[PDB]
2 protein chains.
Amino acid sequence: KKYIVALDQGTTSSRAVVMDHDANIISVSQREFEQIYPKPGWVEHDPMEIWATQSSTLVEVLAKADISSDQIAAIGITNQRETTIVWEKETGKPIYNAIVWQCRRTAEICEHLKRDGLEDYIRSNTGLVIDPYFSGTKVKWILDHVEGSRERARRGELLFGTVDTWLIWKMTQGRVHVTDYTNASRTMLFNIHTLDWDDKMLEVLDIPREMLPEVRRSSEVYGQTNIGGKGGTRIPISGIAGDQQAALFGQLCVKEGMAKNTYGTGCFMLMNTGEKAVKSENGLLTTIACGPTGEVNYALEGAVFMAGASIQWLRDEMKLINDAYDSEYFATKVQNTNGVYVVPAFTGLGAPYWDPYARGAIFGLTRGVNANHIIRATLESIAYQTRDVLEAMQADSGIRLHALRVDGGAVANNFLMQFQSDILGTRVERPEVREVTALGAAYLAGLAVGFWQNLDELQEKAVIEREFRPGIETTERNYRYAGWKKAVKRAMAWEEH
Amino acid sequence: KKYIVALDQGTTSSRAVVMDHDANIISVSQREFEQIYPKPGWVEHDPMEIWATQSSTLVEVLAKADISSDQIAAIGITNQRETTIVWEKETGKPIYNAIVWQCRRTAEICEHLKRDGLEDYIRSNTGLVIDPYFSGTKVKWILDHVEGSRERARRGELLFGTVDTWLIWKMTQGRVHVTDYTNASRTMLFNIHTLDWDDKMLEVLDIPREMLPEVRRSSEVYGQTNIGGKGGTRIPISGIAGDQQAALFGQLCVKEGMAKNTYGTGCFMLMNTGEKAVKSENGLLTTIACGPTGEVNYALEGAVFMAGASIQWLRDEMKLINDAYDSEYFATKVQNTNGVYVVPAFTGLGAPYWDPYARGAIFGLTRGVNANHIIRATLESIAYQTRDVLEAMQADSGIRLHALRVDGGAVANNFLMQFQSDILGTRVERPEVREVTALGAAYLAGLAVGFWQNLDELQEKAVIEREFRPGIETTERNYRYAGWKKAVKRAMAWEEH
């Protein structure tokens, strides 16, 4: 039993990683799944596709590396954080598509909450802001949408779950229905204090206690999978965290004050707040993180819905680039957006604007503006956003980040990185590997099964490939922000209710 | 002497046309020139390039068709309407680049005017709105900008001119410095009532009477060119109108109530207002047009800076299409902008917004929005804009257009056309040839020299290739406008003063 295996269920792709005692990545496997947009502002996913893509990779990784089930010390699970799922207990057949995190359909409802005045309750018990972002709404919506539901849900013939959940469920064959705290913290049906399903909540959204799973800790054994190979040979499942949290962990930010920014589908900057929860005064999120070994901790989170995803759209949608010619490629061909600004409200906004009507937009178009400027402009949106939240965190946190700890594909983008640094007017530290996410789950489940005893051992696995120090001055720096901001406003409240 | 030749000096290209008594286009020639953008919101042109491209084509056309100077009954001149030029009398060497019409540099000044309260004077004597659009400002700017200027301009060692002017000047070798009324009407230094250089004006912008040319009528002989060929064989020059007006003419809109919309670099919808001038209550322009034979008339004009130019940018800038694959091609591949809106404030706005800070922008971006939607979205911007002005004209004019008379390349775009119709909720009539512009000058100069006696003869040259009748209903129609509008606002006052 020499390997930990991590299931990394992205927003965009299912991943699988093999890592050794040395916490090395032995092998990886990636499967993309369809981004479903039933309609503008909507985003779905096929549970099956998820499942399928994730199971398959899981196999592939082993496959490829001659590794046999029986060397799999255990399995860690990390996932895309809010997308909701509902399916028939008996069958396990979804009553409906996955309603992913970015999907803005709830919105309305959110207004009702708004209107009924739970701002506070919610915020004060969930740490959450009112948004279409979170599971609660989703669930409901489903229920509502799908006829018999509630009633059947009442007889819990119907089940609820986030991705970690669903996965597991499937890996165990119904055997186990569970989530972990990190995940649970985002449903907006779960008290992050009490640490239980929030009655009032369920009450409100009117969700059967019956469909929710057992919340558990991020590292622990929740069960096991049979994936053939040697007969009656099973694999323990013992790690579970929100991709975002999974990262902070892999990042070894197990101590309050430690923060990171993940450059993925969205930007996700989290700060450990130790064992203490932190109210956000700057429309930030307050949630559940991992203790130095997956215990309960807290964090401050800055959620930016549109980040690599951005990049991905210039590619697959705008078709303005390829896997051949990088965003960086071009971006660097010009020396500026030419005044251009991109506002990736592709999904509405969020931290800290938390608009759900704000929509994607370009500004400051000139006769001579080209792709490149566009490209770049895009690329910069990221840094921008980041800044926002960043700044915000300080506020809330009360801590100046002196350098930035980053992770996620995007971070490979030297340009971006630089800019980020400039723009921040802060060094930015780019590590050896961006899999921190997977690491985390690795770590986690690994820990949970002794594979490792503690982050200690691997305090030194962490390598700073590069650091970027600002090269722009306040003035300037403070200037561009200006437009960015200018722009930003222009995008909001776009969509019609 | 069997042919009239038209010099069509576009915003984007220099053209040349040969037409026979039958008013047929015998041959054409086109040369593109560089679009100069010294900086965002700026647009220049090289006088020489202009000149060069125009002279050369002029030759080419003849060349190509075995036509000899001596069959050229005469020459008509039509041009891009506001761009300003200033050059050394002696040398004819510009003291500075052409400051084309769209260039927003004046702006400021315009504010001063604003501030000093001439809204009215200006409007009431020039028919003009206060804008960076018009020559006045430009001139000044130059002067100011260029050291000795004023003083040298005072000794008129320095000359002023719009394109028709400059051309001529050159064709005659200094011999003649003249403009026509249409052109003059746009300087915003010229009384469209009095029909003279407006003292107050010059006063204001502080422009030496000394540099302005003699204003004359659109059809008349102002002189002649030597372009080799048979010895001492000259060609009379006898037609002069603003491309826009040149079109209305070619359009045979010599009678009040007659209007058209030109689908060119910009959209330009004009309405004949006969011998009577018309105040605009909906921020429209009041200007000089042609009488049934180039006499003075008036019109109502709707100026839309960004039209084909738009299309041209997706091509050369965005590179999102080609001469191979049409905007139409794609546009039609989707069924809607997907909610997207393009605001071609690439040059600020104008009729009727007359913003000069409004800048290019895209809105309503979604994860699934693609090129196409973009493309289209672009394409539709046109129709939109049009609508605006259209509606506005009625207001002012007090006349419902029952079908739309159109011209300019774009009009070939069935899509666009349809949309236009739908959107308008009005039939749109697309003629046989879009050269109406050139026609006009043809006509003009031809008339001026008897070649023809009057539009009468060619009342029947005009062929309706196609008509587009709406297929969208109010509701809908009135809906999309809504966003378009929504959008539109979001673009304004973008640029920083």
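Throughout, chain A uses Swiss-Prot numbering, with the displayed residues spanning 4-500 in order.
Cβ atoms are placed via backbone N, Cα and C, with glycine included.
So that you can see what the record holds, here are the features copied from Swiss-Prot:
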BINDING   A:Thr14, A:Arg18, A:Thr268, A:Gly311, A:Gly412, A:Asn416  ADP binding site
BINDING   A:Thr14, A:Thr15, A:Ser16, A:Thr268, A:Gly311, A:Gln315, A:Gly412  ATP binding site
MUTAGEN   A:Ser59 to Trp  Abolishes inhibition of GK by FBP via disruption of the dimer-tetramer assembly reaction. Inhibition by EIIA-Glc is unchanged compared to wild type. The activity of this mutant is significantly higher than wild-type, and the Michaelis constants are increased slightly compared to wild-type
MUTAGEN   A:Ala66 to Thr  Although it completely abolishes FBP regulation and disrupts dimer-tetramer equilibrium, the crystal structure is essentially identical to the symmetric tetramer found in the FBP-bound form of the enzyme
BINDING   A:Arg84, A:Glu85, A:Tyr136, A:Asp246, A:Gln247  glycerol binding site
MUTAGEN   A:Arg237 to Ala  Drastically reduces inhibition of GK by FBP and lowers, but did not eliminate, the ability of FBP to promote tetramer association
MUTAGEN   A:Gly305 to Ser  In glpK22; abolishes glucose control of glycerol utilization
MUTAGEN   A:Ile475 to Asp  It decreases Vmax to about 10% of the wild-type value and the affinity for substrate is increased about two- to fourfold. This mutation decreases the catalytic activity in a manner that is analogous to that obtained upon EIIA-Glc binding. It increases the affinity for FBP about fivefold
BINDING   A:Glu479  Zn(2+) binding site
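In this structure, the CA atom of A:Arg84 (glycerol binding site) is 21 Å away from the CA atom of A:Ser59 (mutagenesis position).
For the ADP site, whose binding residues are given in the record as A:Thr14, A:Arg18, A:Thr268, A:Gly311, A:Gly412, A:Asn416, the maximum C-alpha distance rounds to 21 Å.
Following the DSSP three-state reduction, the secondary structure of A:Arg84 (glycerol binding site) is coil.
Counting other Cβ atoms within 10 Å of each Cβ, the recorded positions A:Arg18, A:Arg84, A:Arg237 show the lowest value at A:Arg237. When the recorded positions A:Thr14, A:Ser59 are compared by the number of other CB atoms within 10 angstroms of each CB, A:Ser59 has the fewest. For A:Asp246 (glycerol binding site), the same-chain residues lying six or more positions away in sequence with a CB closer than 8 A to its CB are A:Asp11, A:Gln12, A:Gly13, A:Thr81, A:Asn82, A:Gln83, A:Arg84, A:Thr265, A:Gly267, A:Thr440. Ranking the binding-site residues A:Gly311, A:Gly412 by how many Cβ atoms sit within 10 Å of each one's Cβ puts A:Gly311 at the top. The Cβ of A:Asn416 (ADP binding site) has 21 other Cβ atoms within 10 Å, all protein chains considered. Its own atom aside, the Cβ of A:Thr15 (ATP binding site) has 18 Cβ atoms within 10 angstroms in the protein chains shown. Note: the glycerol site is recorded as A:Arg84, A:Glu85, A:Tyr136, A:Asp246, A:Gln247; in the same chain, A:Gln83, A:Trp104, A:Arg189, A:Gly245, A:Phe271, A:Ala306 also have Cβ atoms within 8 Å of that site's Cβ centroid. Checked against A:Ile475 (mutagenesis position) by C-alpha proximity, the binding-site residues A:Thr14, A:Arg18, A:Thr268, A:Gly412, A:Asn416 yield A:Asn416 as the nearest. Comparing local CB density within 10 A for the binding-site residues A:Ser16, A:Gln247, A:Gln315, the maximum falls on A:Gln247. Nearest neighbour of A:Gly311 (ADP binding site) by Cα distance, taken over the recorded positions A:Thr15, A:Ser59, A:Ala66, A:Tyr136, A:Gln247: A:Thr15. A:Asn416 (ADP binding site) and A:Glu85 (glycerol binding site) have their C-alpha atoms 27 Å apart, to the nearest angstrom. With respect to their backbone Cα atoms, A:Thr268 (ADP binding site) and A:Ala66 (mutagenesis position) stand 28 Å from each other.
Within 10 Å of the C-beta of A:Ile475 (mutagenesis position) we count 17 further C-beta atoms, all protein chains included. Taking the C-alpha positions, the distance from A:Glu85 (glycerol binding site) to A:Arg18 (ADP binding site) comes to 18 Å. Annotated pair A:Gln247 (glycerol binding site) and A:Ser59 (mutagenesis position), C-alpha to C-alpha distance, rounded: 23 Å. Between the listed binding-site residues, namely A:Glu85, A:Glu479, the fewest other CB atoms within 10 angstroms of a CB are found at A:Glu479.
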